[PDB]
Amino acid sequence: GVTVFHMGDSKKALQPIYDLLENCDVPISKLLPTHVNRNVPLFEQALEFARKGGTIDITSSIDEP
Amino acid sequence: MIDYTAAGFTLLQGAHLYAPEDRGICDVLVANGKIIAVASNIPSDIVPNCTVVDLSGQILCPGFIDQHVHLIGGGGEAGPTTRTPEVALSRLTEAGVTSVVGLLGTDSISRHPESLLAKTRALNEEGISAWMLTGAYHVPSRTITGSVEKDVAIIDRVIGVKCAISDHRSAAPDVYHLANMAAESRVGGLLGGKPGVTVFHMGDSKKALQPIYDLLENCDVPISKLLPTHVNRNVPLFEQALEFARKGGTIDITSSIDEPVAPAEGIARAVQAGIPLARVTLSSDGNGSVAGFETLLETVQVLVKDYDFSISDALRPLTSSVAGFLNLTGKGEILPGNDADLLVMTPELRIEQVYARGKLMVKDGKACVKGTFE
Amino acid sequence: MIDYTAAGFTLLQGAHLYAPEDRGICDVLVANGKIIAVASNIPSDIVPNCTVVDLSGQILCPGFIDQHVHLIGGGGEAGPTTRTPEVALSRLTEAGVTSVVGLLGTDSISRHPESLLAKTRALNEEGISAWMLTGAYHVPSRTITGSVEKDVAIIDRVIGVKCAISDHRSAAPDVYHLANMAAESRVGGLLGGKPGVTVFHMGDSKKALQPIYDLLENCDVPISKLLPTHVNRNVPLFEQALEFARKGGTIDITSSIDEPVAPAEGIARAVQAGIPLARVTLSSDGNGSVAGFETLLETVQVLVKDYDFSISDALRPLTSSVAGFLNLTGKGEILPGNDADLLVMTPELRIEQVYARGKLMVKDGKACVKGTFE
Amino acid sequence: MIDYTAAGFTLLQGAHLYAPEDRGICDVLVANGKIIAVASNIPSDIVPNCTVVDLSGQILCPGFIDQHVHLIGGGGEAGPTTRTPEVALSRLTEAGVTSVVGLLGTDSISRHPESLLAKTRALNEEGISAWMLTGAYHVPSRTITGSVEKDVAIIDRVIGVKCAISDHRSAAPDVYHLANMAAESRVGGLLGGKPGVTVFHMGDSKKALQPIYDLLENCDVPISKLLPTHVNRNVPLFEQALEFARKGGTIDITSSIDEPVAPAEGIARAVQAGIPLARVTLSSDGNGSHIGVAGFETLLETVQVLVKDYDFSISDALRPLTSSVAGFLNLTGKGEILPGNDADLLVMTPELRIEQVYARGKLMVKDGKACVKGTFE
């Protein structure tokens, strides 16, 4: 019963997710952001997310940045 | 014969010169405390009474510039017994420090700017280069002349103001008082030809750099003036400091903190993050806590040893980077015109000799010039 | 023979000692105002000139520490006629108070900190232990030296600052002024080896503790420094105080208020709420209103009688809890080293004798040592 | 067994006591930093865990009270480089000093009253007893609370005020600002239970003590509250100093100055002039001012020379450093080794060289070397 988010390049990065956690009680262990390594600040935030309990998903098909 | 020793001519020859940018085996001619020549193989007789010194097989780099030292003492956070003593000249010159920026910490009741100013001037007379930051953790700042802007402006040794945020020992400053403070430091600096920076002592609050960002909104002080320190005190905050450095700001890492982010580990992660070393400096926060200055040279060594930084790149956060942030004209770099602040090291980076404005401070790794009462 | 009475040796033997933690029939050897021994059955000749006293069948516990007393007087909220008089030494020692924290209330125009400081010192000379809080309901605070931080720091008897919020007699303080005030008290405390607390007089506003929460956001002062009082003045507020105590903060209940939440009823509800008694203290707000100190001993009695608290647990909010909150080293607990502040009670908890720093204050339930002009 | 170590019982026995009054082979029982018994032959078992220390063949006397020490440092008269460092605990104790009064000097621009206070308290927590004089050379006085009267009244460790007169580094005060200054220290002293004394730094002006006599003419501060210092810095000032003591004043000689009147010679000339030793104090002027920072040795060296080259009794040589000082500054429980007083005693040899030092019951000097030191020494 997980939710997998396709991360884009918007500056807001993981913001939509944190807002969600504020607006309901879905455990953070069910949200999965993907393509986290598609841009540095999103990957930075990705690390912070994992720190709060989330599990991040990196995609091998992307080599930079 | 005629007497030319007034010029105090000294020639440092045959050393592997790092200025910090790796040059080769270069020679450095010094006169009147100034580096008047830098070109490989200089005549040992080019100038008259020249104290020629053989540095063959040794390293020669710029002396360290430490911008975080409680010169007149600090501490006191646990009663009057915990008030640390003032800093000894030899202590600095032995750690390879030739230029230093004094400041006050938490205690601004038994520690006053007039004393720091005095200690700063006493240091300059004794041989090294010293400046000071006005204020303390406290905001609004307890100044010398009545306003931060006036201090930075007319007190010759003040280059900016200090303060403390996101800490449990602050004065609980609000964005306006904070912004105003920085603006005064900035304006003052222009009027005094000072960098006019604002150094923020970082605490362990969750808020971290939020006040520094909040400040950017409410004023127009260039981000190149806001310097946070102790960013390596907690990882969550360090991470933000990096993001802050990625935006054009500079970050100061204290070599007196070894966890959760060690000094080297700090300078290292920044590079990996893709931050020009230009925006990264290393401070000791010496005589704080009682903190020492050994960790400055140790952070260089470990950087070249444990991590894979080069001698030149390792030195930067302790020289040119610092010099370029405070606009300390003529320092942190070995070129004709700049000050003869030099460090003779072994290939293993162990300070042997130290030169400050021409004068010899450390002879056999032990200062041979000391403060009046050491 | 040789003279040893200089040591003023006194031995309290055969009493049911509560320190407050229920020990058995323990003996307590006192010397030079200090408890130098606590172990059942001590020799009546162990030390030379020893005033041996038979307390068989009596209770022995630490004297009360009352942290809310308008020592030099208070009131005045209805003209100059309503200005209450200063506190009498015998009044305190008879209610079983051996350590007290003075403070000012609403009137800070005809009542000054210099006077309180003076009264505090006069009390210490007379036999008991006294400290004081700087400021008053008014914010920013009217201090002695110019700043709260400086007062708490260098005035030897100031342990923190007071103020008033969510009340119709405040100065309508805003979060910044409030936060700054507490931060100064906190920093000052560290510099002076004082608890550096901030005691908030609670009013009957709907806002209740909201300002104290608002403060936590805007600064980093530990929640262990914010002490609200009179939390039992209205139920809605009391409920919040409990939630506040559940978060690590301490709450002060005034024994001078009997509704809607009586003192005992207050200390009781806290336990039910699951709050370690450690975070609960009981103050009198004596000489306020004219309030008296009888209600302190009455809150203990009623707690052991009407409610089902034990003698030991009942005493805590009036001793160890208080002592541990202000860090009053050597008080609120009977152990070797601590001060000989003692209370001899009947099994029914009716103070018979009182000892303050060794000296005997109350003999037959009536003080035998009084202030200079009683 | 029951634990009585809290009392910190200690039995100093066998020594030849000087309290400073010549006693004989007397004993001294300490408990909780206080002297609780003084009498010959005290039984070693008299109290529980009593740390009995045999001072057989030793001299036991009261600890030194140094009322002129630049605790936070001084100097600076030849530039910021000449600013001396803070005094180290051990430097004092090893000199016999158990009680000290701090003051400021020429420099009150880079030296502050709040710094002297904090330090004065560091030393207190570290084991000895320290007090301080508000103000400095400069008059009016740069103070803590805004008024000299207020400092001497409400700041616990302040016991009076300092100032300089007849010196080329003075602030050039007039009899008015000088008299008002001494009056406030007097009143404030009364209010706070402090000596409320005024200590004058004597210079080399020919006028010598003139400013003082003028003050007595312009107000009613008792002459027993005025204390001229460095009186032995030039002969005619020392001459006048003697006349001053004759009219009731108490003079203060500084051991750190050897000419043109030595410390020992000064205390001796005083006696010869008929001044009671009670009105003669000796201070060190420690840590003020190669350029060299002044030390605390000359103090003991005065007691020694007094007994060895002048005929003063051991008991008499001690007075101007013990009973005399405590008396002038109303230092309760000090300068006297009698029951009730504090355990500030020094253990010496019959040659008057310190061996042990006790401050409020703790051992500061175990073998002529400090076993207790400042937190960063």
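We're sticking with Swiss-Prot numbering for chain D, so the shown stretch reads 1-289, 301-388, in order.
We read in the header that electron microscopy, 10.5 Å was used to get this structure.
From the backbone N, Cα and C atoms, a Cβ is placed for every residue, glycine too.
According to DSSP, D:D285 (mutagenesis position) sits in a coil region rather than a helix or strand. The Cβ neighbour count for D:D285 (mutagenesis position), using a 10 Å radius over every protein chain in view, is 25. According to Swiss-Prot, the active site, proton acceptor annotation covers D:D285, on the basis of experimental evidence.
For D:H68 (Zn(2+) 1 binding site), other Cβ atoms within 10 Å of its Cβ number 27. Summarising the annotation, Swiss-Prot assigns Zn(2+) 1 binding site to D:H68, D:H70, D:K162, D:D285.
For D:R233 (mutagenesis position), the number of other Cβ atoms no farther than 10 Å from its own Cβ, over all displayed protein chains, is 20. The annotation substrate binding site is assigned in Swiss-Prot to D:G75, D:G76, D:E77, D:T106, D:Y137, D:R169, D:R233, D:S289.
If you look up Swiss-Prot, you'll see D:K162, D:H201, D:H230 marked as Zn(2+) 2 binding site. Contacts of D:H201 (Zn(2+) 2 binding site) defined by a Cβ separation under 8 A and a same-chain sequence distance of 6+ are given as D:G105, D:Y137, D:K162, D:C163, D:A164, D:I165, D:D167, D:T229, D:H230, in order along the sequence.
According to Swiss-Prot, the mutagenesis experiment D:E77 to D or Q carries this note: Reduces activity 100000-fold. Cβ contacts within 10 Å of D:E77 (mutagenesis position), excluding its own Cβ and spanning all protein chains shown: 14.
According to Swiss-Prot, the mutagenesis experiment D:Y137 to A or F carries this note: Reduces activity 1000-fold. When other Cβ atoms within 10 Å of the Cβ of D:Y137 (mutagenesis position) are tallied across all protein chains shown, the result is 22.
In Swiss-Prot, the entry for mutagenesis D:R169 to M states: Loss of activity. The structure shown retains the original residue. Close to D:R169 (mutagenesis position) in the fold, though at least 6 residues off in sequence, lie D:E77, D:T106, D:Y137, D:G203, each with a CB less than 8 Å from its CB.
Quoted from Swiss-Prot, the note attached to the mutagenesis of D:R233 to K states: Reduces activity 1000-fold.
The mutagenesis experiment D:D285 to A is recorded by Swiss-Prot, whose note states: Reduces activity 100000-fold.
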Other C-beta atoms that fall within 10 angstroms of the C-beta of D:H70 (Zn(2+) 1 binding site): 27
Greatest C-beta neighbour count within 10 angstroms, which of the binding-site residues D:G75, D:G76: D:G75
Neighbour tally for D:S289 (substrate binding site), based on other Cβ positions within 10 Å of its Cβ: 23
Spatial neighbours of D:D285 (mutagenesis position), counting only the binding-site residues D:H68, D:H70, D:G75 and Cα distances within 10 Å: D:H68, D:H70
Cβ neighbour count (within 10 Å, all chains shown) around D:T106 (substrate binding site): 20
For D:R233 (mutagenesis position), the one of D:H68, D:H70, D:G75, D:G76 that lies nearest, given that the binding-site residues are compared by Cα: D:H68
Recorded substrate site residues D:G75, D:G76, D:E77, D:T106, D:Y137, D:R169, D:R233, D:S289, farthest C-alpha pair in Å: 20
Output field, Zn(2+) 1 shell: CB within 8 Å of site CB centroid, site D:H68, D:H70, D:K162, D:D285 dropped: D:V69, D:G74, D:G102, D:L103, D:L104, D:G105, D:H201, D:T229, D:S283, D:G286, D:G288
Among D:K162, D:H230 [binding-site residues], residue with fewest other Cβ within 10 Å: D:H230
DSSP three-state assignment for D:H68 (Zn(2+) 1 binding site): strand
Additional residues surrounding Zn(2+) 2, by Cβ distance to the D:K162, D:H201, D:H230 centre under 8 Å: D:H68, D:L103, D:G105, D:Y137, D:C163, D:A164, D:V199, D:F200, D:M202, D:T229
